[PDB]
Protein chains: 2
Amino acid sequence: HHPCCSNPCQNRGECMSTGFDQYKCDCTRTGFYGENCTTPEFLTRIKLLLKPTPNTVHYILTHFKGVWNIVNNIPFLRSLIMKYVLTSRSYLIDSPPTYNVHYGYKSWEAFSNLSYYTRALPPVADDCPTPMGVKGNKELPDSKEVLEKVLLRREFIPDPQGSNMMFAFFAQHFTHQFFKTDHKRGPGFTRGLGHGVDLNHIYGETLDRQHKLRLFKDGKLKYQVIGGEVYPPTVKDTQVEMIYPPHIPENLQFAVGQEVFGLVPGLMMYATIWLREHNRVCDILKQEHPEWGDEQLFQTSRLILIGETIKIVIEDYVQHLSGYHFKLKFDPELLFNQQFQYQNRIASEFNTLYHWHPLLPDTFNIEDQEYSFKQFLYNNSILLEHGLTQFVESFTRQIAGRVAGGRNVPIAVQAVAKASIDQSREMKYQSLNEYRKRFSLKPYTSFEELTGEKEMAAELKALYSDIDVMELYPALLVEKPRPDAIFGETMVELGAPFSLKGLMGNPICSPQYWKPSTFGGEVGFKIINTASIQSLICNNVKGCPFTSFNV
Amino acid sequence: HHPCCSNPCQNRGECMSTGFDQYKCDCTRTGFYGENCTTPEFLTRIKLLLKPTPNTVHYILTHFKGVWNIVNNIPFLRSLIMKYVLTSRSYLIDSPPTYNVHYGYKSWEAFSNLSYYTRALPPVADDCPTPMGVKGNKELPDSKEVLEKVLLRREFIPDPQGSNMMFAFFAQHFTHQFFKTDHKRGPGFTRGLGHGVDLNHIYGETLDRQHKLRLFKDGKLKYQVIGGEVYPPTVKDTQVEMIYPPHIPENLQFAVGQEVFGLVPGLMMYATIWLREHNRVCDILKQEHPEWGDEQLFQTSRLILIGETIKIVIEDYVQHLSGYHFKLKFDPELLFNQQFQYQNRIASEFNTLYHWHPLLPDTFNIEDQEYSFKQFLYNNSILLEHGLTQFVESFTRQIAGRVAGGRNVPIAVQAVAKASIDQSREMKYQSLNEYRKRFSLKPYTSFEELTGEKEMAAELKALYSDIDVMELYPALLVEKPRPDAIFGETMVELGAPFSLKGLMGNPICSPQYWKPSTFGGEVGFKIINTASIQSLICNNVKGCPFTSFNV
Ligand code: COH
Ligand code: COH
Ligand SMILES: *[C@@H]1O[C@H](CO)[C@@H](O[C@@H]2O[C@H](CO)[C@@H](O[C@H]3O[C@H](CO)[C@@H](O)[C@H](O)[C@@H]3O)[C@H](O)[C@H]2NC(C)=O)[C@H](O)[C@H]1NC(C)=O
Ligand SMILES: *[C@@H]1O[C@H](CO)[C@@H](O[C@@H]2O[C@H](CO)[C@@H](O)[C@H](O)[C@H]2NC(C)=O)[C@H](O)[C@H]1NC(C)=O
Ligand SMILES: *[C@@H]1O[C@H](CO)[C@@H](O[C@H]2O[C@H](CO)[C@@H](O)[C@H](O)[C@H]2NC(C)=O)[C@H](O)[C@H]1NC(C)=O
Ligand SMILES: *[C@H]1O[C@@H](CO)[C@@H](O[C@@H]2O[C@H](CO)[C@@H](O)[C@H](O)[C@H]2NC(C)=O)[C@H](O)[C@H]1NC(C)=O
Ligand SMILES: CC/C=C\C/C=C\C/C=C\C/C=C\C/C=C\CCCC(=O)O
Ligand SMILES: CC/C=C\C/C=C\C/C=C\C/C=C\C/C=C\CCCC(=O)O
Ligand SMILES: CCCCCCCCO[C@@H]1O[C@H](CO)[C@@H](O)[C@H](O)[C@H]1O
Ligand SMILES: CCCCCCCCO[C@@H]1O[C@H](CO)[C@@H](O)[C@H](O)[C@H]1O
Ligand SMILES: *[C@@H]1O[C@H](CO)[C@@H](O)[C@H](O)[C@H]1NC(C)=O
Ligand SMILES: *[C@@H]1O[C@H](CO)[C@@H](O)[C@H](O)[C@H]1NC(C)=O
């Protein structure tokens, strides 16, 4: 078998076979040397002693409110701390990207082929005597058994951080622009070739699709008016391929950027809100530039909405998730004197960790109705019956579920969760503890340390035997959450760097793009730097209802 | 007409219309302010006073040969100066890229669509009152007239720098991996979607082509043996599409990565050499790694060859062109504490400036034969009859033509030269003086200043009227050359920054790739770091004939 199967190389060292029975570690720039890259250079030893742990930094960020009150109001300071926040997680993502499901060593195929998700860790080699390499049993536990014992919801566990259905659908709408698994090819492949925040879920992945969705007048997107309300256009009008069951009324077959968005009225809510936002920005730009044509109006509005999206994700969405007293800031200037690559490639592991199905409730509570999954699926008439305004008001009040902490996956989505386990295995994912080390975290020494609990720990112990072979995806959902948090440490420490890269890596954040002229003048630039989840709903939903990501 | 037609914004300020008759300049980070970004800030004024001109720097580097002989032998000094060489031309290229032929403003379409060549300067607006903006006559001079008066060769003018045919064909071979104009779509479009040194001209642009070219044993490429010599395989053998006129017999239809390389035996010479090098490197890696499979062997050989190419290009090719006494160095590490983007997008203008057709001789001299263009083109029998050893020996001896200095384009390729002017025009290229200011050069105040001569300048005066509407392409070919040099100032100053980006911007130059493990260990790494044009020929050509890019 492959001599690297045991993952001997530590601290980001790279393993390479040298003959059938031998390996060498390459410790270049790791800060370590020795056969396994385990011996610290002097400078490294100092850095390691002085560096605070993620749990310590989180404590400091979620306490001392008096300090953060001052910091948040001194702009020079707020910028300085945000600069630390951004740069601390910069050495952690390979960029240019490296590995993929088919390549456990660097290759031009892995670099150049955009159809693959990239990989933060190389796959376990094909011939390893064990699923995770060398430790554990010959077979991993039955995935159904893992799912049922420690993943499936018994009683609904509410998010102690107070996440609402506005947050849950925002998460799903946002991520589905860049997690677009090409199931025809396999779980290691994506259809989102832009690899980030390009708003293809609004505009379409291809030029053919975009041009079918565009009005070609005033930069705008096609729409229909139903009962005085602006909604996305139909499949029939646009000839735009969408996923719908045969039994759906023509006018409820909405055509939008992402093909799967008719699946959920909650997703259509955001599709409609964003469509309106685009057309609203078109109106503003036309007033500012009566000289501009349709093409420049469209393209400029698109860049602005990309900007809006990133502003909201950092300052409202990530801000909410973080639980910090410090106010995070979207400001591209902060990296201008740093070393940062303005590029991104979506990691398979980012896709995996983002399977936050425990967010979903048992019923979808709108006005006085309580919709089950069956009746809520594919049913856009619910959106039109209640209206966007009542959707917002209802979803702002309904609490979402806790993600970490175990046993909170709705049984309606049990097949998706089993698939996450099975697909992790198909893609030869390394173990939880390997991923923890990869992201500078101490490996868990027991199952009880993982869960911070006794019952699920015992069930996991009997299923896996060894903590070093525990799988990543189920570990994220059973992990001991931070104090009164939705997530555990592993979710945040893996998730933050992928996120930073996807948000700040966008070309509009680069020195040559981050200029008022890029966005049609100071008015366009202003739209971005004033955007909030509240302003988005206020400007596009009748009656400007109050909204937020928390109940 | 477009308010920005006059190109009012200076010092890299961005122009934007505000109403039908008004414009506004964006001076962000230019170091300038004022309506047209012309009045400098204090630090800028100090920065301009202390900055030497390109001609001063060029003089220094090509004189004091005794001082440079010292500096070349102190590793620390050599590294310091090479670092200065690289960084001084870094702020000059938009990365991530901006404009293209269809977009004079920044857009997601221009950023994301790899089928376009990018643009260092935005195109002149469709409705401008004058071809170049507002200056000059309603029409540019007839291209046929420009070609015949100042571009076409009467006597052959040899390169005073001594460039040989090994150099001419290396240039043609190398650049034709990234200059692959999509003639179906137009001159603004490329088929080189890797946008740089990916070696698709050896391995093929698509995985289909690669797979038809590969042996699938020992990492190797397919080949044939003729008279004990290793040559590329045939179209019939591989089923790989090549461009060959119908009269070319089955056995002389060699299949290589780039479909046009059958055009010239000089190109087939390099294709064969590089094919041999790949299989040579496969042999080495197999010895170091008896345990590797075909796939890892192929991929690792590819990364090694990419490295070899970059090394040879910098230390032999660019070294020769420069005429510097300073020994240039290929060392990715020099950029590790610098702000640099590991990405590239091929610029339309890089393509245009690289139309070095004056390099081509009147006649191709192999052994005691003197082949005309008609005889040389599409004729691989010439290669098989003489052999690679004789090709190398002959091409090493035969001098190339001077590029700058006017009147040196061979009549045989006149249609090609006329197409360069014509296509610059339909792609709406801005003027030479605009391109000079974009690259921090003083605009030419007269045609006599451009040529450094009276006769051609007078001809150009009659054709263009105004120096500020003089076209870029013909200017490069008629420009006053540096003392005893092949090129003038515009060629070097525009060319060099594009080159840096294509070479150092390659993923293998990034810190996560630049390690021995990427290349199969210390042996593979040493192949990259000791590569040269002489070693390339020595390793792969019978008898190891001496070679270089001069004499
Ligand atoms: C962010 C939170 C979130 C939510 C609230 C959510 C809500 C729901 C929901 C009820 C409203 C249903 C019926 C589904 C149904 C599915 N989801 Co999600 N999903 C979520 C995060 C994800 C992500 C991320 C993926 C991976 C996308 C991919 O790989 O294409 C995913 C994958 C899936 C898949 C398998 C791949 C696919 O077909 O796209 C199904 C089926 N699911 N999901
Ligand atoms: C680098 C120097 C160099 C050399 C030595 C060279 C030598 C030769 C040569 C004899 C060996 C022949 C028969 C040709 C013939 C051609 N060359 Co070149 N070319 C060179 C640089 C280029 C470049 C660069 C292009 C653009 C290619 C593209 O964009 O596909 C080009 C374009 C062409 C075209 C396309 C015409 C057009 O529409 O632009 C033809 C035909 N020519 N060339
Ligand atoms: C990115 O990676 C993809 C996976 O390697 C790759 O798709 C694969 O493409 C090859 C060749 O085009 C297909 O293999 C073919 O082999 C023969 C043809 O001689 C046929 O018998 C097969 O049916 C098939 O056409 C693979 O099927 C295909 N693999 C998939 C879809 O998973 C992409 O081509 C790569 N992308 C780019 C742009 O290079
Ligand atoms: C990149 O841009 C080009 C130029 O527009 C696109 O090519 C056009 O595609 C449309 C829609 O499929 C065709 O109708 C046109 O004929 C094409 N124009 C041409 C050939 O010049 C191309 O599709 C774009 N690439 C991507 C990935 O969207
Ligand atoms: C900025 O540039 C513009 C255009 O180059 C200048 O506009 C004018 O320049 C001359 C000075 O007034 C006028 O005689 C011209 O009519 C007009 N130019 C054109 C093409 O219409 C303007 O002066 C400049 N502004 C500053 C502050 O220097
Ligand atoms: C770093 O590499 C590992 C390889 O996994 C280690 O080798 C093994 O360590 C085990 C536990 O100590 C031994 O039981 C096992 O026999 C051993 N295998 C060997 C020596 O071939 C190396 O000891 C270690 N090297 C260094 C220098 O620390
Ligand atoms: C700019 C973002 C980078 C760092 C922000 C600091 C801390 C992150 C805090 C909480 C985030 C929680 C979990 C991370 C996982 C997914 C969220 C990423 C959001 C996204 O970009 O899709
Ligand atoms: C994808 C493109 C990437 C790399 C191209 C590499 C080399 C192209 C070579 C020269 C570019 C054109 C003109 C420059 C001429 C002489 C260079 C000498 C001055 C110098 O750069 O040090
Ligand atoms: C509703 C989700 C559970 C479906 C059947 C339970 C699968 C067996 O799982 C068991 O569940 C019990 C109840 O939570 C626990 O006490 C056990 O620790 C667990 O192993
Ligand atoms: C021999 C040097 C010629 C001097 C340059 C100006 C004359 C070029 O003129 C052109 O020459 C071409 C060559 O075949 C012909 O095809 C054209 O008919 C002719 O107009
Ligand atoms: C769809 O929604 C309507 C209310 O808008 C509801 O009454 C109906 O039962 C739903 N239909 C299905 C098929 O569940
Ligand atoms: C091709 O080259 C051969 C020499 O090998 C020469 O005799 C012949 O004339 C050439 N073919 C043509 C048609 O030009």
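Along the chain as shown, the residues are counted starting at 1.
From the backbone N, Cα and C atoms, a Cβ is placed for every residue, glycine too.
Long-range Cβ neighbours of A:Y324 (substrate binding site) (same chain, at least 6 residues apart, Cβ-Cβ under 8 Å): A:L61, A:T62, A:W68. Under DSSP, A:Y324 (substrate binding site) is assigned to coil, being neither helix nor strand in the three-state scheme. Look at Swiss-Prot and you will find A:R89, A:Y324 tagged as substrate binding site, backed by experimental evidence.
In the three-state DSSP scheme, A:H176 (active site, proton acceptor) is classed as coil. All protein chains included, A:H176 (active site, proton acceptor) registers 20 other Cβ atoms within 10 Å of its own Cβ. Swiss-Prot lists A:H176 with the feature active site, proton acceptor, giving experimental evidence as the kind of evidence.
In sequence order, A:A171, A:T175, A:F179, A:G495 are the residues near A:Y354 (active site, for cyclooxygenase activity), counting only same-chain partners six or more apart with C-beta under 8 A. The feature active site, for cyclooxygenase activity is assigned by Swiss-Prot to A:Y354.
In Swiss-Prot, the entry for mutagenesis A:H357 to Y (Swiss-Prot position 374) states: Impairs peroxidase and cyclooxygenase activities toward 2-arachidonoyl glycerol. The structure shown retains the original residue. A:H357 (mutagenesis position) falls within a helix when secondary structure is assigned with DSSP. The Cβ of A:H357 (mutagenesis position) has 20 other Cβ atoms within 10 Å, all protein chains considered.
For A:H357, the entry in Swiss-Prot reads heme b binding site.
According to Swiss-Prot, the mutagenesis experiment A:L500 to A, F, P or T (Swiss-Prot position 517) carries the annotation: Slightly reduced activity. DSSP assigns A:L500 (mutagenesis position) to a helix in the three-state reduction.
A mutagenesis experiment is reported in Swiss-Prot for this position, A:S548 to A (Swiss-Prot position 565), and the note states: Decreases acetylation by SPHK1. Less than 8 angstroms from the CB of A:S548 (mutagenesis position) sit A:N164, A:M166, A:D316, A:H320, A:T396, A:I533, A:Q534, each of them six or more residues away in the same chain.
Among the recorded positions A:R89, A:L500, A:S548, no residue is identified whose Cβ is positioned under 6 Å from ligand 4. For A:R89 (substrate binding site), the count of additional Cβ atoms within 10 Å of its Cβ stands at 19 [all protein chains shown]. For ligand 1, the recorded positions lying close by, meaning a CB under 6 A from one of its atoms, are A:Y354; the full candidate list was A:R89, A:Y324, A:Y354, A:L500. Taking all protein chains in view, 23 other C-beta atoms sit within 10 angstroms of the C-beta of A:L500 (mutagenesis position).
Proximity to A:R89 (substrate binding site), judged by a C-alpha distance within 10 Å, picks out A:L500 from the recorded positions A:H176, A:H357, A:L500. Under the three-state DSSP scheme, A:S548 (mutagenesis position) falls in the coil class.
Distance between Cα atoms for A:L500 (mutagenesis position) and A:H357 (mutagenesis position): 22 Å, as a whole number.
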